[PDB]
Number of protein chains: 2
Amino acid sequence: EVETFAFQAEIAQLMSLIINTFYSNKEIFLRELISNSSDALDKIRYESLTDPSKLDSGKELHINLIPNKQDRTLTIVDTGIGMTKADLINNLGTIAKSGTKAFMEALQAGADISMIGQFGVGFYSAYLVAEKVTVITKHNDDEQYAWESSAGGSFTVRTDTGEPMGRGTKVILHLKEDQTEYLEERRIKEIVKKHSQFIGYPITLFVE
Amino acid sequence: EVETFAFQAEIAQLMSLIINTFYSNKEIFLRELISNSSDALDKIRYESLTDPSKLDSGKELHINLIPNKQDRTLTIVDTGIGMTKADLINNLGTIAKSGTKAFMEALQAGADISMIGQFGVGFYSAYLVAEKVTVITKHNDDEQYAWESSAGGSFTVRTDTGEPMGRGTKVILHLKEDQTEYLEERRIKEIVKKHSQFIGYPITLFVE
Ligand SMILES: Oc1ccc2cn[nH]c2c1
Ligand SMILES: Oc1ccc2cn[nH]c2c1
Ligand SMILES: [Cl-]
């Protein structure tokens, strides 16, 4: 029921760079993950303009941020277009092989890690703060699946018989023991205002 | 053989804002149009990773910038994924109705016109410098078409029996009589280095 996979060599390389490189401005992870959800929401909005029944699986387009101090997680939920099984396998629907290449050689021209969005592999900045990332996704054209990794050079894909969700994607960050400041009402507020104030969709910060 | 269309009200509104608003930093148009081609190239790269025959219509992924002083044009060419007829009609494959809304109210929160990319309607900044824009496009799943507008609240779509191009999109800017500095070898070089130095694809500046 659980399939295990090896990251392509270039992505494994990137993930190891992100975990090991001394770099203080970790807060950008949220900008990047919010930005990816906004892009998924654009995609089902475009699609629905021609066939309005794509929105049958949930008529609202939004982003939610859910801190939990017990499980030491922060969840980012969107009701975007979602990913198909094959999407999950193909580096979470990105061009990671070529994107990592362009990024790696952009650190040759003096650029720093905050520029990771510009290359299209910004999802992996989640490894600035998380020790394990579980992505749950449901796309109209397929079933619900769960993807999971703690780096190490491999990820798993199972089908998910937990919570039906209708449509979208959930990125559960299981945070590193020294990064719990990103569970703080105050601190998430500041980061959302600094780096994400003009996102076209409503962002609800949940309270505990 | 030539169909004429009315822009939706919100897009007409935006275009009129871009043409009339006093605003000096016009140079961003190139950043935005380059950025859109990069996004089209990402899309056929993603597609080709699963079915490699999508690249049968041209194996190279690149951007070219072509100044012409005679016809007073600057052409930006990419061999991206291209647009289908319906794409051309739907605001050049963008979410323009909602995007213009989010943008218009972002000028309520102090943001300026250079932030147009963040809302997904950056193609229209071309109206900072061009008086007429002709877009030529060929997508694997359809024929070659030509879209054209001088604003005025309407655009045309004809099928194009000029140059076969295989796959991609060409954005011909017919420049305003006072914006010919964007035909200068020197000046295009500076703008590409300032705002576009980390684009993952090769950009060839043609010389005349
Ligand atoms: O951070 C991410 C990464 C991938 C997807 C797909 N949908 N939403 C996402 C968010
Ligand atoms: O500036 C643009 C706008 C739309 C498309 C589509 N493909 N390439 C483009 C460039
Ligand atoms: Cl983008």
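Residues displayed in chain B correspond, in order, to Swiss-Prot positions 16-223.
So how was this one determined? The header says X-ray crystallography, 2.4 Å.
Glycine is treated like the rest: Cβ placed from N, Cα and C.
What Swiss-Prot says about this protein:
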type	residues	note
MUTAGEN	B:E47 to A	Strong ATP-binding. Strong interaction with HSF1, HIF1A, ERBB2, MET, KEAP1 and RHOBTB2. No effect on interaction with TSC1
MUTAGEN	B:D93 to A	Impaired ATP-binding. Strong interaction with HIF1A, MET, KEAP1 and RHOBTB2. Loss of interaction with HSF1 and ERBB2. Los of interaction with TSC1
MUTAGEN	B:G97 to D	Abolishes ATPase activity
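Shown are the mutagenesis positions B:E47, B:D93; of these, the residue with the fewest other Cβ atoms within 10 Å is B:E47.
Secondary structure from DSSP puts B:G97 (mutagenesis position) in coil. Around the Cβ of B:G97 (mutagenesis position), a 10 Å sphere holds 27 further Cβ atoms from the protein chains shown. For the pair B:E47 (mutagenesis position) and B:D93 (mutagenesis position), the C-alpha distance works out to 14 angstrom.
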